[PDB]
Amino acid sequence: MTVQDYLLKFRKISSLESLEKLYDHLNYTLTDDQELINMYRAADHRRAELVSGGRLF
């Protein structure tokens, strides 16, 4: 419990809508490269994981 990475919160996200929200939200908060570099990895992982995971009907 010695880590406070926002990536952990993104992983819990299931809806893609939250993606654009978490970005504009975190991007407006600090507006630093930190959230920019994190949102990029999380967004890519979530998108790649969903597409390279299992299609739902």
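Recorded method for this deposit: solution NMR.
The backbone N, Cα and C atoms fix where each Cβ goes, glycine too.
Listed in Swiss-Prot for this protein:
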type: MUTAGEN; residues: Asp44 to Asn; note: Abolishes heterocomplex formation with H-NS
Which of the three DSSP-derived classes (helix, strand, coil) applies to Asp44 (mutagenesis position)? helix
Can you check which residues sit near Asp44 (mutagenesis position), meaning Cβ under 8 Å from its Cβ, same chain, 6 or more apart in sequence, and list them in order? none
